[PDB]
Amino acid sequence: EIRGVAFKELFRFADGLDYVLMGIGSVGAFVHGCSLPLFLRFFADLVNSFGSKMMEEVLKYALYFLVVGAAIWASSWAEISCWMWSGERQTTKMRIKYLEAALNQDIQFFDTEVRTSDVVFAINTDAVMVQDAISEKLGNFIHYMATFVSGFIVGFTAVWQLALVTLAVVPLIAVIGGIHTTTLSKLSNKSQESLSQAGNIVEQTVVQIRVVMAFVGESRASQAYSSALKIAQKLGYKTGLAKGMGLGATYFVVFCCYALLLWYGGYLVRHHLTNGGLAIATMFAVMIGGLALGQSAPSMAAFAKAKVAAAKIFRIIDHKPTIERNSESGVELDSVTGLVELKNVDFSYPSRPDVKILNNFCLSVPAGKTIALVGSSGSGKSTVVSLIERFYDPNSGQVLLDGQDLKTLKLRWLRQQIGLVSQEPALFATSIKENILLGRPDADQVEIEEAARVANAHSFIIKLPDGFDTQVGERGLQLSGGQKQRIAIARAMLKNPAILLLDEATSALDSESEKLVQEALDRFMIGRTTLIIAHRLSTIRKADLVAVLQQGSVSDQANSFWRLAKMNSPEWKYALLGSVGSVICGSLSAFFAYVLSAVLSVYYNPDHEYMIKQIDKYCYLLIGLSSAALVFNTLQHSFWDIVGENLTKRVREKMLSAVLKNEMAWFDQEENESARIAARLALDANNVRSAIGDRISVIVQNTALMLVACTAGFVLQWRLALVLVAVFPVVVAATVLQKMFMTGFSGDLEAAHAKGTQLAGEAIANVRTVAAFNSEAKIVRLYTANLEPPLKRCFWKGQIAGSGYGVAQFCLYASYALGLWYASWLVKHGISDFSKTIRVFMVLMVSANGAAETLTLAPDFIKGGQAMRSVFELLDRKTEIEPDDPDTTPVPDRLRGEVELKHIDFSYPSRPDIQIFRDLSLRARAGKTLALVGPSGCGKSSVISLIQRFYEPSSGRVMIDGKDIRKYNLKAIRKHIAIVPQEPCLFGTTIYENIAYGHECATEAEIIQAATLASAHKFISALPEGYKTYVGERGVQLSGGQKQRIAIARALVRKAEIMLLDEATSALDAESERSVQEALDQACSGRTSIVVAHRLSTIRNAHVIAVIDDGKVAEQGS
Ligand SMILES: Nc1ncnc2c1ncn2[C@@H]1O[C@H](COP(=O)(O)OP(=O)(O)NP(=O)(O)O)[C@@H](O)[C@H]1O
Ligand SMILES: Nc1ncnc2c1ncn2[C@@H]1O[C@H](COP(=O)(O)OP(=O)(O)NP(=O)(O)O)[C@@H](O)[C@H]1O
Ligand SMILES: [Mg+2]
Ligand SMILES: [Mg+2]
């Protein structure tokens, strides 16, 4: 465990405006806290002048009443509004600083101790925790502490002995608070770690959603999510028990102190030290102070959790990169020529330090000559590029640029002078114009068009209906395989480099397109040096020099609450128990007041023996009620917290199931992206937990207190005015809370922050891409621009919450003061008695304090309405393609494999103007392989997407074994289909689990057999941990050939009747490609295949050869 930061450390992001907002909020909280005890003492001093003509007194007291009401209104408004706005400002600044600190970390930091889900969780949940600490909760804590201090001061003014003996309660409260905060901080640390793991599971599931549904992995993902959430719910159970114990102990100590105060006051009255009224005022003040201490628990609860979260964030924020770019003092060579050398480079990756990738590696790329880096799969090559880009510093060697060590000069102008086309083109979620513009932000439109033209990208871009502004793709999945690669080539070529690195730039392209791109590059590489990694002889022939790499060298209720209750029925037992506890607790509060007020009339009896006996009896009653309050506070808090934990866990499971049940058209939307979906789920769960589950107990307790106050008013026959004043707080609280909830339940602008979260997710998922193009500052600027609208919306919400709290406080104070005036007027005139009114008004004060505690929950209700609307909008949505229709034609156990497409007319939901298929009739024979060929955008992968019902054809019929796939069970039919994705990314797990993802249960021997049949066993066994090696966030800690061989092994261990396959032989050496192709041909004999090929030599015995020309039925015979 890591120790949390100091409380002061929470305020390192405050500026002058934040300081003045915090000061105004603190002044308002202090004045609001002192308003009540000074008001009571002022009435005590006002009684005499009220008894003592009348019109002048009434007018003066009315104007003083108006002044005090205005002061209370302003103070209670500021205490909420200023604190909310200041907390939001500091939280936004801290999020921006966290993103900026994370973005300029080393590359080795992102495959070691941070993931994309980790940063998303830090931006969302930990930041909300820190905000809740520095938001209006701090203002409430200051208000309660001011109330306690004011009560002690006025008690000291009235009776100094009683105030002094009251002052002995603070050490016990301090000890209880310290113990409770320590336990809560540790439990919250563990719970937050578990929740981060669960969020990682969710994000990884959504990112690879096509692979997840293709291999029927929704159930496994849901089970893993539930298993992760079980730990969090157990820690929540423990947290609720700890909170119950703390609140019970605090109430027990406060009530025992009350009884001791009562007995000591009786002793003082026995002598001639103090009279009745002074003890009355002191009892009132001490009661208010104890109630304030009781209500100040949620602030202390949030403080420790947010201290832990802020420690977690500040660990990343204060972390300094080990590369240590020499931005202040670098060489900054002026006229770079192009001579780049690797001299005696000994390099081993930080993730696997034992494996030495390069030993004594020497390679001199000349000033203006091209080097073709031929070599084996998983042997240098892409690592060498990572050395030139300064992704990793060489461990025991040197990298030189024009005879200058790269570590002695800043890497900013390096990456500005290097144009990189990586193995996997990492495209962002913006438009393709912004993706191309990443190379040079300050470029004209004509320059962008020229860069696209030379990179052979203009033809397919101008054909798009939206042109260059086409905003498609999260990982580029809304473009074809070659389109995103050509866009990456255009992006790299726009930034005119002196050194150009092409790590398999051609890779997956059509023959004509590949020739055009390579010729344009050749006429583009005349004056600049280039390092090219390519396993195709076409580029090698044109290359100037060739280097062979071997062995690392060179050779409302109706729609929100009742639906939750129906969903969460099998907890109404626990809730009921907790409910009664809360109710009981509230009763004691009222009851306690009554008892104390009764003692207030015993003090005046001259009979000392009878008075002493009454004092003793009431002291025993108070001790019994104190013990009961202890027990029932513990019970109510523990059970309400277990109810909240069950609520949140069931909500999370239901939301994840709803997300995973949807179709591709849903996932191909800007709102329904992986980082945004994960952030939505996490924020919704956190809001329905903290703002609803943690407030139901206090809501029902205060409601019960107010109702029992009204019931005692009816039983004891109070006047109609008194019961009206008692009822008024209930109506005010109900109206205010309903208004805040409806404000929350109607409208939002969280999508502005959701865009920032998604931008951070893309930036962290593509740290190599953002680093190579020096786009960290651009990402930070876009993040700040996205975060401003949430800042202003939260400003407005804080304004309305402060106004509501202020008006409610003013109404309560006005009602109480008018009641006080009426009661004193009744007593003076003798129309009513005295002791009865005293009990009436003590109970009234307790009820009003409970109502204020209820009113304190406005922002929580607003965010609870937000969360409820979000979760129910997610749940209500119904999918277009149901993953499993119960009433379907059964799938035969031995599927023949007669997959066909008849008159298929298909248009993607996104960009629906383009008609991908116009009357496409493709047929695959039973058990025979079929090859799909054509241009890049002809739709070869669209056929694969149509086979698995990712999207439905508009007017086409896709047929399986002579039966429509629509009338089959989608989950059942998907178990007989095995695919390999076009760009085979892996999950954030081991090789063993990645391969085992293909089949439900496949023990160990089957996994080994699949690995051998994919010719992947050799390198996996050569790894230090074998099949248990962690492969990275998306398989980043592996080469392309190894990743694709692992994907092939997974598709093989699926052992399906219809292996769709694809161009899975790319990114593989000629020998490796031949071995994999021979093994696949041997394994797939007798089973139908729909393999697509870009190199026609691979499909030598593919039987039927089908071309896709004009998106229609082209030649199919051969
Ligand atoms: N971040 C990383 N952590 C650990 N190992 C890594 C990492 N990145 C790459 N490797 C390993 O580096 C080894 C060789 O370097 P690499 O650059 O992947 O080779 P390559 O020859 O370019 N592969 P390929 O493109 O498929 O032909 C592979 O076995 C990888 O598993
Ligand atoms: N989700 C999507 N939304 C919109 N268009 C899409 C989407 N997915 C694919 N496309 C388009 O579908 C067309 C064909 O792409 P694809 O189905 O990958 O064909 P392909 O022939 O397999 N490509 P390639 O591997 O490069 O040869 C392209 O114009 C894509 O931009
Ligand atoms: Mg490579
Ligand atoms: Mg494709």
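Following Swiss-Prot, chain A shows residues 23-74, 81-583, 681-1243, kept in their order.
For this deposited structure, the header notes the method as electron microscopy, 3.1 Å.
Every residue gets a Cβ built from N, Cα and C, even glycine.
What Swiss-Prot says about this one:
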- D139, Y377, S379, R380, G408, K409, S410, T411: ATP 1 binding site (BINDING)
- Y286, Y941, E978: brassinolide binding site (BINDING)
- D793, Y1033, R1036, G1064, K1065, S1066: ATP 2 binding site (BINDING)
- 700-988: domain 'ABC transmembrane type-1 2' (DOMAIN)
- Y286 to A: Reduced brassinolide-triggered ATPase activity and altered brassinosteroid exporter activity. Strongly altered brassinosteroid exporter activity; when associated with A-941 (MUTAGEN)
- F312 to A: Reduced brassinolide-triggered ATPase activity and altered brassinosteroid exporter activity (MUTAGEN)
- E978 to A: Normal brassinolide-triggered ATPase activity (MUTAGEN)
- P984 to A: Slight increase in brassinolide-triggered ATPase activity and modest elevation in brassinosteroid exporter activity (MUTAGEN)
- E1188 to Q: In ABCB1(EQ); loss of ATPase activity associated with altered brassinosteroid export capacity; when associated with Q-1188 (MUTAGEN)
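Positions of the features from Swiss-Prot, shown on the structure.
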residue	record	CB count, 10 Å
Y286	mutagenesis position	24
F312	mutagenesis position	27
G408	ATP 1 binding site	28
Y941	brassinolide binding site	22
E978	mutagenesis position	21
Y1033	ATP 2 binding site	19
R1036	ATP 2 binding site	16
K1065	ATP 2 binding site	24
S1066	ATP 2 binding site	17
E1188	mutagenesis position	21
*Could you give the Cα distance in Å between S74 and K81, the residues bounding a stretch of 6 unmodelled residues?*
8
*Between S583 and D681 this deposited model leaves 97 residues unbuilt; compute the CA-CA distance across that break and give it in Å as an integer.*
74
_Protein Cβ atoms within 10 Å of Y377 (ATP 1 binding site), excluding its own_ = 17
*asked:* On a simple 10 Å Cβ count over all chains shown, which one of the binding-site residues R380, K409 is most densely packed?
replied: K409
*asked:* If you count CB neighbours within 10 Å, which one among the binding-site residues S379, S410, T411 has the smallest count?
replied: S379
*Of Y286, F312, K409, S410, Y1033, which recorded positions come close to ligand 3, meaning Cβ under 6 Å from one of its atoms?*
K409, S410
*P984 (mutagenesis position) has how many other Cβ neighbours within 10 Å of its own Cβ?*
25
*Looking at the recorded positions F312, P984, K1065, whose Cα is closest in space to that of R380 (ATP 1 binding site)?*
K1065
_Suppose we screen the recorded positions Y286, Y377, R1036, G1064, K1065 by Cβ distance to ligand 2 with a cut-off under 6 Å; which survive, in sequence order?_
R1036, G1064, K1065
_Those binding-site residues in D139, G408, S1066 whose CB falls under 6 A of ligand 4, listed in sequence order_ = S1066
*Near ligand 1, which of the recorded positions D139, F312, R380, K409, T411, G1064 are found, taking a Cβ distance under 6 A to any of its atoms?*
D139, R380, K409, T411
*For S410 (ATP 1 binding site), which of the recorded positions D793, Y941, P984, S1066 has the nearest Cα in space?*
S1066
*Spatially speaking, which of the recorded positions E978, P984, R1036 is closest to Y377 (ATP 1 binding site)? Use C-alpha to C-alpha, please.*
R1036
*Compute the C-alpha separation of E1188 (mutagenesis position) from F312 (mutagenesis position), stating it in Å without decimals.*
82
*asked:* On a C-alpha basis, identify the one among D793, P984, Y1033 that is nearest to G408 (ATP 1 binding site); the candidates are the recorded positions.
replied: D793
